Structure formats: C-alpha cells, structure tokens
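Asks: Below: one structure in structure tokens.
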Amino acid sequence: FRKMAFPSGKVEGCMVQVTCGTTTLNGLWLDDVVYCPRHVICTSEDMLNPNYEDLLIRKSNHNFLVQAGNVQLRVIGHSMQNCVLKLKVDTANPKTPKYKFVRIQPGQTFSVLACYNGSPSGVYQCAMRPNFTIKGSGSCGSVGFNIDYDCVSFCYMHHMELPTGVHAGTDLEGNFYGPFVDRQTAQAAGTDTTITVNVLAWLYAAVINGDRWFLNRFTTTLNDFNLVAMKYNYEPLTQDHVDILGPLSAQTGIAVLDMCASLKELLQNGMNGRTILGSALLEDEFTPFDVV
Amino acid sequence: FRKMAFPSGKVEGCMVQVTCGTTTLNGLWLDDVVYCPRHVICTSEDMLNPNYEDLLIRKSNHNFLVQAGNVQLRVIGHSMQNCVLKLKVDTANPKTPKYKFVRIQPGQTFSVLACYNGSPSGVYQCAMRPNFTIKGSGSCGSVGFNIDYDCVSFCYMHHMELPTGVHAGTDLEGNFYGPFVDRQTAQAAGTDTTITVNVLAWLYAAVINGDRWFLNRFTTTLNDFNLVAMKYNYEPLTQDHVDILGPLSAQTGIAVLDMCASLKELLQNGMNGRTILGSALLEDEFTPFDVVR
C-alpha cells in the first residue's frame, strides 16, 4: 500500500522563478498572473520586522524578474493578497490547467511539487498536520495540490521552514495555515497529534486487503475511546469522523466503534511483532477518501 | 527526509491505452512506437500456456486499438521483442521527451507512474527489491523511470501481479527482472532481503543532517558485519558497496566499517522509541547516489 502523489505534469507547466533583489524563489504562473510569497520583496534586514504595505509601494515593476525556463516574462503590475504577491505579466501561460484555489483542513492530504528556483525537482504526498505544519523536504513558493478529473485544486504554497525542520505556508489566497507569520521571529510548531480518522481509514485498508488479525470481538464508546486517544496523543474522534468512515464500515462489515476498539487495543499492547500492510507503525497520512 | 518521486509530466505525455480484443492496458508512446506488455494479445485462458508467436501471427495491425487521449492512433506495423509488443504507429508522439532505455539492478530506485487504461492516476517512488519484485500499488504497462537533466531513463514496465501482492515486470527491451514469466504459473517471489548499502547511505544522510545518537565506539570487519547482518535477512555488503559509500565516509569523517558497527547495534537494539530522518524504521529505498543529492 504505497502513498501516491498525483501526477504532477499539470503543475510543472506553471512553475516559474521570481527574483527581487538578491532573493530568488518559486512562483506559480496561471494565465497572466504569477503568484509567490510576498517575502520575496524582503531583504534579510527587512525580514526581522517588515512593513509589507510600505516595502511594496517603494517597489516598481522593474524590480521583479520573472523567468519561465528560457523566456523572461515582463511584469506589468503588482499587488498583494494577504501573504501572497500577485505579479501581472504580459503573457498568459498557455499551459494553464483548469484550476481552483481551495483551503484544506488539518488531516487532509495533498501532493507537493518541490521546486528550486522555478525548476521542479520532485513530487511527494503529504498530510497537513493537526498543528498546521508539513513534515516535508530554495523551495519557497512551491505549491501543494489535489487533482479531480482535469481540475487542479491548489491548496498550499510554501513560505517558511520552522526550527524543528517542518514547513509552514499559506493557501493560494495568502492565508496562513497555523499561527505563523512571514517574519524572522521566534516561532515553533505546537505539539503535534496523530490524525485518528486517518489511522482508522488505514486500518480499513488493511481489512480490505487480507489482514484481519487486529480485529477483535469488542466495541467501545465514542467517549471511552477519546479518553484513550487523548492519553496517547491522538486527535479526538467526532461523530462526523464516524460518518466519513461509514462507506468503509458498510464495505468491510466492521463498524467504526468496532475498529475503534481494535485501535485502542493496538495503542495499549502494540503489534507483538505483527505487521499491518507491511508496516509496524500506525499510518495517519491516508484519508478515508484516499483509501476509497 | 521524504522519499520523493520524479516530476511525472514528461512521462504523462507518453501514456496511451492499448486494446486488443477484450483486453485494455497501458502503452508507452515514444516517437512512432507504442510499447506495451505482449500479454495484451492473451485471453484469460491463454495465460495458462500462451504461445505468443502463434497468438501474434494471427493478428493484423487493425486488431490493435491505440488511444492517446481523444485521438485514435493508426497502427501500421507490429513486432515482439522478448515480452514487449512494439506497435509502429503512423504519428510520432509530439510530446516525446529526451529518453533512453536502461536496465537497473536490485537496490536501484525509480519512480512509477501508475496508470489505468492510458490515464495516469498516481506517481510513487520505488526500489527494485533484491528478489526482483516491486512492492508497488489495471496497472499493466505502467512504467518506471528516472529523470536526469531532462532525459527520461525508462527502466521498468509492469506485467504481472505475484500472489503475495508484489509486482513483476520487464525492462523496455522486454526482458523480465528476475526469474518471472508472462504466464499464469505458480511463480512466487523469493524471500526478500533488506538493501544493506541503502540503509548505510541513509545513516550517512542522518549524520550529515546532524543526527548521531546511533553511533558507537566499535568497528567491525567486513566479514563479521556480513555474518551478523545476514542473520537479520540483510543483503551482504560487498567491497563495491564499501567503495560506493566512500564519498559519504569522507564527508562525515565516519569510516564505512564504523557505520557498519552502528548498523549491527541498531539491529540488535532497535530504535528504543527514537527516530532517524524521521523515522521509525531502518529505511532501505534511498541509494548512495540519492543521498548525495
């Protein structure tokens, strides 16, 4: 059961390199706008406490250099939307896919096209952590996305590396995920928790595959499970979570609070050297949708 | 440290659907040739004892329906090279990247673009296991590749699922990896082993990152290392492997056999609740080449 990323070609055709002063990072070119982190207009000195409103009024179009591979794109206007800079350019991207800007929730998954100075280098599948960071792997301005039948839903743009080595960023409308700011200040990820509904989805995946040994005869209650969950650093499970797992309960004949009893037992006794779909640690970066 | 796949766009533009009879699977459209598994010409019955030469002589060009998106491609010739069918079409793929065909060895990594009826649906990063199978995820004719400086090295095409759930396939000259055949027999993957040289390159990546809780003050001989490691189903480490890790030893000041000693202790002790880039497992699908980059 591999973690799979979406095919990245539709996004690859949108990556460009944006340079302002000595700073170069990645930008997203859709029709005649290039989107990138606003902190590209920031000198290392400004990043300690910048006034973005005033730093950009002092900038003009000639301060921005946009490169789509070989071709330089001419900037003809610039604007900010929250923490994303919007550079209007004189050429519409002919490779623009059908797309939407969406904002995702903690625990949802997406693919990231990691890029270096407008040159895409690799693609990987993530989950947005409950503490709103991304455990991932210069790359600023790289984006996250899902694809639904020819439509690319952009959900993430990379802005910052946090001192624990995780990543922080915004949606494509410049709204941060998590209590972070685009400033060179002290900031840290909160204590993270495991995404319970994803673990349950992944256990249903093991039952759809031929692995049943963690199933037991018992049930538990939503409240009783949550007390075990909170004691083991796990997101609390909601009646909505139970509802999303409904399809996998109908398919496998394992009710959700039955699977919850299984998980509760695994959290207290381990696997005794057994494995679930190959692994011996519990996977939480597959959503119920991903498993279906 | 994420296991990353190559950006798949250059390969997406080469995926097509090949239909023969009631069988549809994926093909690879490069210049004016479509490559696909030759068992596309087999019925379910034929797969027990397929005589491919006999099955193929009875086909004409128009028995093969090739679809590239909305466009039907006209097949104008066909031939068989080992276990891959090569369909000559009347149109060169305008999206053909710079490419070559390479055959890989166990331990080598690559990306797989998993496709269904010519439609790419996901990309994942792979290693060829020592037993010549893939622990991967209607996929037949999906391909594995590496990308180096805008040139796509195709190394794998998917043909068969083995009863344990793993995958068997060929290079792009149609030669199977391992002892497997495109026939429904009792073949099974041999006991798999861990790719030792990849674990060590990864441990070197951990030290370079700044992680070294797992080091110790011991060394080992190469032979003592292998005697112990093979008790955990680890591949033997060769002098070639030692030579390969040389640049990482030089960069971290940690001799290869000293890292070998650490691995021996890691196998004996486990992780004790700790992690190594991240990670809760001894990871063996990053090559030394991968680690430098």
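All chain A residue numbers match Swiss-Prot; in order, they span 3266-3402, 3406-3560.
If you check the header, you will see the structure was determined by X-ray crystallography, 1.9 Å.
Even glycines carry a Cβ here, placed using N, Cα and C.
According to Swiss-Prot, the protein carries these features:
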ACT_SITE  A:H3304  active site, for 3CL-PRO activity
VARIANT   A:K3353 to R  In strain: Beta/B.1.351
VARIANT   A:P3395 to H  In strain: Omicron/BA.1, Omicron/BA.2, Omicron/BA.2.12.1, Omicron/BA.2.75, Omicron/BA.4, Omicron/BA.5, Omicron/BQ.1.1, Omicron/XBB.1.5, Omicron/EG.5.1
ACT_SITE  A:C3408  active site, for 3CL-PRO activity
VARIANT   A:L3468 to V  In strain: Zeta/P.2
Asks: Select the most exposed residue of A:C3408, A:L3468, where exposure means the fewest other Cβ atoms within 10 Å, treating these as the recorded positions.
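Replies: Among the recorded positions A:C3408, A:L3468, the sparsest Cβ neighbourhood within 10 Å belongs to A:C3408.
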Asks: Between the recorded positions A:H3304, A:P3395, A:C3408, A:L3468, which lies closest to A:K3353 (variant position), Cα to Cα?
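Replies: Closest by Cα distance to A:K3353 (variant position) among the recorded positions A:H3304, A:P3395, A:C3408, A:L3468: A:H3304.
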Asks: Quick one: Cα separation, A:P3395 (variant position) versus A:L3468 (variant position), in Å?
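Replies: The Cα atom of A:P3395 (variant position) is 16 Å away from the Cα atom of A:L3468 (variant position).
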Asks: A:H3304, A:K3353, A:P3395: which of these recorded positions has the highest Cβ count within 10 Å of its own Cβ?
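Replies: Within the set of recorded positions, the most crowded position is A:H3304.
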Asks: Note that 3 residues are unmodelled after A:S3402 and before A:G3406; then state the distance between the two Cα atoms in Å, as a whole number.
Replies: 11
Asks: Can you grab the distance from A:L3468 (variant position) over to A:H3304 (active site, for 3CL-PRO activity)? Cα atoms, rounded to a whole Å.
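Replies: So the Cα of A:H3304 (active site, for 3CL-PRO activity) lies 39 Å away from that of A:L3468 (variant position).
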Asks: Report, in whole Å, the straight Cα-to-Cα distance of A:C3408 (active site, for 3CL-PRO activity) from A:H3304 (active site, for 3CL-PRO activity).
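Replies: Checking the Cα atoms of A:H3304 (active site, for 3CL-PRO activity) and A:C3408 (active site, for 3CL-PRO activity) gives a distance of 10 Å.
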Asks: May I ask you to report the DSSP-based helix, strand or coil state of A:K3353 (variant position)?
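Replies: DSSP assigns A:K3353 (variant position) to strand.
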